[PDB]
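A.B. asks: Supplied in structure tokens, the structure appears directly below.
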Amino acid sequence: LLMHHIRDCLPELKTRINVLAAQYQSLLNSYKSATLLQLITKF
Amino acid sequence: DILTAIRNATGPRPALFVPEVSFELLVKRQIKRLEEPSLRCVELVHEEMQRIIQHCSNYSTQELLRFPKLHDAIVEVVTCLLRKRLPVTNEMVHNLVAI
């Protein structure tokens, strides 16, 4: 019975977790010799 | 900024025509400002899809409520698929913009 009562609100927690994970993934989109050569060429 | 661009276009020697390099750089910079709307639209669409999926699972599948394990598995699979597809969609949008 206690678990059934808990399940009444678990979907909301799952949705919140999914939204947070999606936001975190979205934030991840944008945040030596080759680099030196590129810098020299740019200069 | 306009005065600086004009001075660069004029150059050391006398000249009046504006080199196309400055115009190309300015237009590219202006166009680059259009990236954020695309990301915002993608995020809004993803959130709307997640809300639709949650509503369908909770309401449109009342029978599925009798098997919470299956519901959890379906939700996890859908979330994994969306996470996998998100970078592909972002790369496609970036390629389309760069084209």
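So for chain A, numbering is Swiss-Prot's, and the shown residues are 292-322, 329-340, in order.
We read in the header that electron microscopy, 14.7 Å was used to get this structure.
Using the three backbone atoms N, Cα and C, a Cβ is placed for every residue, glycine included.
Sharing the record's features from Swiss-Prot:
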{"type": "MUTAGEN", "residues": "A:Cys300 to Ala", "note": "No effect on S-nitrosylation"}
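Buried or exposed, and what's around them? Tell me for each listed feature.
C.D. replies: The secondary structure of A:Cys300 (mutagenesis position), as reduced to three states from DSSP, is coil rather than helix or strand. Within the same chain, no residue at least six positions away from A:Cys300 (mutagenesis position) has a Cβ under 8 Å of its Cβ.
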